[PDB]
Amino acid sequence: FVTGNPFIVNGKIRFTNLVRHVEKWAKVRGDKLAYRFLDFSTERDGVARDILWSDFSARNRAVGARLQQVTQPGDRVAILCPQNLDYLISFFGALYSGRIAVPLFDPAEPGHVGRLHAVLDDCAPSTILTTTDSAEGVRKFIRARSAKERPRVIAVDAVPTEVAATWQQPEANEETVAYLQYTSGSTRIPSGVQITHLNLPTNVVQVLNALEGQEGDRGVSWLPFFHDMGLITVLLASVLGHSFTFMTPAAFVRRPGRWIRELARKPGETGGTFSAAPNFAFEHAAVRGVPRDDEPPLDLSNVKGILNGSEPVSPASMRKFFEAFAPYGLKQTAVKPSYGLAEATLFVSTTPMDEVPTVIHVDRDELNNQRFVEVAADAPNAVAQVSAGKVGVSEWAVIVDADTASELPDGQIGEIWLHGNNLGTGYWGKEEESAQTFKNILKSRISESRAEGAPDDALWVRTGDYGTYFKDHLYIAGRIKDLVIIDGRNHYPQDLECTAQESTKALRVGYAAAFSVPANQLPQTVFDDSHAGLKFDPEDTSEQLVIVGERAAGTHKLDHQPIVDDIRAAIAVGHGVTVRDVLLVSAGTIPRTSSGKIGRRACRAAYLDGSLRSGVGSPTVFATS
Ligand SMILES: Nc1ncnc2c1ncn2[C@@H]1O[C@H](COS(=O)(=O)NC(=O)CCCCCCCCCCOc2ccccc2)[C@@H](O)[C@H]1O
Ligand SMILES: [Cl-]
Ligand SMILES: [Cl-]
């Protein structure tokens, strides 16, 4: 699978069904450690829970068989389990049964129980997989829903291993849906991306090829298995030939040094380590994860690549991360900005293995007008842009003017459209939205197209992201739906947030949200302020800028103006827009998505409801102070 590659013939992927492969892999390395769960739920210093490939293989076959009895073909099997070893057994066990898996989370964890109801409504699974300790909690949750199709709850650790003897190899085609990856799609109703048996292995090869993963290397992770980056990482790490070590996201947030520690060289280890994380985590680890004087020596010279993706990369957070860990051997080539999305299984691009991150600066006015014009770092009105690198093999990413379905030249910002075998096939039960998102014809190409190699009649998937190529690197400008359009002009919310943050110490880094709202709904307090601009008018529906930013840690007083004036002035000058309401709230209050990204839509929804000014929560595993 990996050197130390027969699936890449003449620069193209070739090599299906994972169950088949997982089983061979399991028997060959039986009695070797497959997974190690570092459990920090009871002991702060942690407890190691291990499972060998043979045991893992056996458990998957037991669960698969139990499912093959209590479910019908076509049924969905949802996993409502905390992050631990039974989660993997539940997920793999579901794949082993041949039914469509739906990896989710334990209703007993905080943050998004509301999403869980929506997903269950959408895919109506006949069976829920969980652990014995979470079972009562899961049954309570399920009982509270409609009696009609009330699904069976199965505790996987209670299923005897010998049941595996009645397991029958499921038969699967390459186009068969293996599982559903739920994402908060175009509407309130979540979308379940159909990931097939061909999508998985293709994207694994795409990733391992880009990282030059070799036998002897190993993966480490704290990412949630209910998110694409966390789940796919399990599979990537599993094929490196060394055990995969993981922890829960909450354990990372509480003490990020636990992750840093697992990334370190083990005694006598010659291979390298890989991991992945969202931007905010580099900031957190840089500040909270440096080892004290007491701790045993820490060596990070073995770290090959920590992929940084899922949200815009802050050059300052990366800088602070490199600087905090450089003394321990962390190479400048070890942090790798990358791009991906659920619809592509996971991975689309990453920085080439041998190079450091590419960070450039572009003129703001040109950027907002959909063009990359490079400018010096200290140039006024400059916007930092971090490259997402080069597109994976046997995969294409083109920049398109959606209106006419035409490719755009380099430097021009358009929507990013993708084509490749790693691209999902649709959204569960959504025929029309699936057609609109996944079955698009690229009508016009520029000569020397980025579609070179794709068939003329190749189908393209619309990502919903704006982006461009610049000096052969793919840049992710931002998410189309998150744009702040005011007075007929676009603004990237992360750009406005950066400016707000940079103007005043009263805001904590990475916790700001910029969104537009019709002048109708903004509070009365805004009109009673000389620093406002507009005045009372119930007819006016024009979009107006609002900025919400968590108060820097240790904030106990309210001295709004001096901070707000700096923010409004900083944004007026550099963006040509007047911030109307600057709302600063309790540390750890701004809404976070389930993977820990800032929830802008949710911050806008709660701003209007008055649900945000007030709030001693809402608990999330990502909360800190
Ligand atoms: N670099 C970026 N900059 C700005 N925005 C980015 C972004 N990446 C994603 N996004 C934004 O997030 C959206 C997608 O969101 S999502 O559906 O929730 N999915 C996501 O966010 C998924 C992002 C995935 C990024 C690539 C990560 C590859 C990690 C491989 C590890 O390798 C290993 C590890 C261990 C052992 C061996 C190998 C995208 O549509 C875009 O708007
Ligand atoms: Cl047993
Ligand atoms: Cl080794």
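Chain A is numbered as in Swiss-Prot; shown residues: 2-5, 13-23, 27-636, in order.
The deposited model was determined using X-ray crystallography, 2.2 Å.
Every residue, even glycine, has its Cβ placed from backbone N, Cα and C.
With a cut-off of 8 Å between CB atoms and residues at least 6 apart in sequence, the same chain places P93, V632 near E120 (mutagenesis position), listed in sequence order. In Swiss-Prot, a mutagenesis experiment is listed as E120 to A, annotated with the note Confers resistance to the coumarin inhibitors.
According to Swiss-Prot, the ATP binding site annotation covers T194, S195, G196, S197, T198, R199, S349, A353, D476, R490. Listed in sequence order, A287, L318, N319, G320, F358, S360, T361, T362, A399, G400 are the same-chain residues at least 6 apart in sequence whose CB falls under 8 Å from the CB of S349 (ATP binding site).
One entry in Swiss-Prot concerns the mutagenesis experiment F291 to L. Its note says: Confers resistance to the coumarin inhibitors. Listed in sequence order, the residues of the same chain lying 6 or more apart from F291 (mutagenesis position) and placing their CB within less than 8 Å of its CB are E322, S328, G521, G607, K608, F633. In this structure, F291 (mutagenesis position) is part of a helix by DSSP.
According to DSSP, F383 (mutagenesis position) sits in a coil region rather than a helix or strand. Just so you know, the Cβ of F383 (mutagenesis position) picks up 22 other Cβ atoms within 10 Å once every protein chain is counted. Quoted from Swiss-Prot, the note on the mutagenesis of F383 to A is: Catalyzes the formation of acyl-CoA; when associated with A-481.
In the three-state DSSP reading, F481 (mutagenesis position) counts as strand. For the mutagenesis experiment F481 to A, the note given by Swiss-Prot reads: Catalyzes the formation of acyl-CoA; when associated with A-383.
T552 to V appears in Swiss-Prot as a published mutagenesis result, with the remark: Cannot be phosphorylated. No change in activity. Take the CB of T552 (mutagenesis position) and look out to 10 A: across all protein chains shown you find 11 other CB atoms.
According to DSSP, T552 (mutagenesis position) sits in a coil region rather than a helix or strand. Listed in Swiss-Prot as a mutagenesis experiment, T552 to D is described as follows: Phosphomimetic mutant. 55% decrease in activity.
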Where the distance is taken from Cα to Cα, which of the binding-site residues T194, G196, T198, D476 turns out closest to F383 (mutagenesis position)? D476
Distance filter, Cβ under 6 Å of ligand 1; input recorded positions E120, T194, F291, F383, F481; output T194
Cα-to-Cα distance of termini bounding the 3-residue gap, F23 and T27, in Å: 8
Let me know the whole-Å distance spanning the Cα atoms of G5 and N13; 7 residues are not modelled in that stretch. 10
Could you give the Cα-Cα distance between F481 (mutagenesis position) and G196 (ATP binding site), in whole Å? 29
